[PDB]
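Here the structure is laid out as structure tokens; the discussion comes afterwards.
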Amino acid sequence: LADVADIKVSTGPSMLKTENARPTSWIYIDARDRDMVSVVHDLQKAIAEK
Amino acid sequence: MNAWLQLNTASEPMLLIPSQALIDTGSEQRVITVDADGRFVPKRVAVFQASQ
């Protein structure tokens, strides 16, 4: 086969999430100890600043 | 009659590792070394060739 082609390893798309045609990635968070809103609010700060 | 001819050829001594322990992203190849304290540490390597 290498007489009629090359073979090279690559890194690319695994699966394209298409929410409303716009590509997107989801970040799954599992917090159970705290209360929901208090967590997301703190997540909103950490992400905003860093 | 037909006859299958299998050969084995020795090659210049190089560092050898089980093929399963070789990661590849197409632009870099690496392995995962196991430190003295059990600490798993990664390192880049330059591949030569594989077989069997």
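The numbers used for chain A are those of Swiss-Prot, and the residues that appear cover 798-847, in sequence.
Just so you know, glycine gets a Cβ as well, placed from its N, Cα and C.
Here the residue is the original one, but Swiss-Prot notes a mutagenesis experiment at this spot, A:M812 to I: Slight decrease in copper resistance. Other Cβ atoms within 10 Å of the Cβ of A:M812 (mutagenesis position) number 5 in total over all chains. In the three-state DSSP classification, A:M812 (mutagenesis position) falls within coil.
The local packing around A:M833 (mutagenesis position), expressed as other Cβ atoms within 10 Å of its Cβ over all shown chains, amounts to 9. Quoted from Swiss-Prot, the note on the mutagenesis of A:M833 to I is: Slight decrease in copper resistance.
Cα-Cα distance from A:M812 (mutagenesis position) to A:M833 (mutagenesis position): 30 Å (rounded to the nearest whole number).
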